[PDB]
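J.: So that we are looking at the same thing, I have put the structure below in structure tokens.
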Amino acid sequence: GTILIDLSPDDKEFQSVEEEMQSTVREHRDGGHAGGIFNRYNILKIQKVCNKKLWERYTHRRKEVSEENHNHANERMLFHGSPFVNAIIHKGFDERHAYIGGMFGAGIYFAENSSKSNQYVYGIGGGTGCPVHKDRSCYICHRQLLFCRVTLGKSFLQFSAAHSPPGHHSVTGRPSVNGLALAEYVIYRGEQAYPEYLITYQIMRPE
Ligand SMILES: O=C(Nc1cccc2cccnc12)c1ccc(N2C(=O)[C@@H]3[C@H](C2=O)[C@@H]2C=C[C@H]3C2)cc1
Ligand SMILES: [Zn+2]
């Protein structure tokens, strides 16, 4: 059911999406170990993901959440990185494929910092890096992230160094030590996120 619509670099949508990618890069405490050393990306392609069934299941869940939260879905646009992006855009997010550990357990993770989601493209801690060079800082190989519409509803606040807690619809991971880090978010039900944009990019070696 999925079609991918290529956006042109002068489309206003391409530009606002690229600006959110670029402007949310930060430095990471691993000094670039997991995601590579970079201050900006080379954006190669932004595609709009169109799937009617996945959209209808997103908006249906969104209305349920909203009606339980004084008419407030608390919808955000957030990045998601994982090795399974190409499965996700065809079949939707699935909590059954969620990995057992991590800071917030077996959920589907999103991030406000595109650089945080970039650390997961090749797996946890960056896995072995790119398939071709095994370089977690590869400046050559094309990477992909999703920029996703996510329904958070009443989110449980976790001050920070499976299912949502009872009475909540997601978890907000709130950075409590690092001054520059933005929030991460976790949902436990695949239907509460729609992957709107597939972004293809390279990290760039700083001059
Ligand atoms: O929906 C996901 N994957 C998939 C959806 C639909 C079909 C799939 C088929 C095969 C594999 N994954 C699929 C998915 C769920 C959770 C994660 N996920 C996270 O969000 C966190 C963890 C994870 O597995 C660790 C990797 C990224 C962070 C850290 C990744 C992908
Ligand atoms: Zn490579």
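Residues displayed in chain A correspond, in order, to Swiss-Prot positions 952-1112, 1116-1161.
Using the three backbone atoms N, Cα and C, a Cβ is placed for every residue, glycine included.
One entry in Swiss-Prot concerns the mutagenesis experiment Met1054 to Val. Its note says: Loss of activity. For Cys1081, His1084, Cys1089, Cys1092, the entry in Swiss-Prot reads Zn(2+) binding site, with the evidence type similarity to another entry.
Thinking about packing and proximity, how do these listed features fit into the structure?
T.: Around the Cβ of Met1054 (mutagenesis position), the number of neighbouring Cβ atoms within 10 Å comes to 13. Secondary structure from DSSP puts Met1054 (mutagenesis position) in coil.
Long-range Cβ neighbours of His1084 (Zn(2+) binding site) (same chain, at least 6 residues apart, Cβ-Cβ under 8 Å): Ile1091, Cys1092.
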J.: Within the same chain, and leaving aside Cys1081, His1084, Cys1089, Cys1092, name every residue whose CB is within 8 angstroms of the centroid of the CB atoms belonging to the recorded Zn(2+) site, in sequence order.
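T.: Residues close to the Zn(2+) site, other than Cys1081, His1084, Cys1089, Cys1092: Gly1080, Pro1082, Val1083, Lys1085, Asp1086, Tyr1090, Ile1091.
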J.: Kindly point out which of the recorded positions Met1054, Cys1081, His1084 have a C-beta less than 6 Å from some atom of ligand 2.
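T.: Result: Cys1081, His1084.
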J.: What is the separation, in Å, between the Cα atoms of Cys1089 (Zn(2+) binding site) and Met1054 (mutagenesis position)?
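T.: Spelling it out, the Cα of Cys1089 (Zn(2+) binding site) and the Cα of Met1054 (mutagenesis position) are 26 Å apart.
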J.: A 10 Å Cβ contact count, applied to the binding-site residues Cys1081, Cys1089, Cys1092: which residue has the minimum?
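T.: Each of the binding-site residues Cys1081, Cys1089, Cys1092 was scored by Cβ atoms within 10 Å; lowest is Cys1092.
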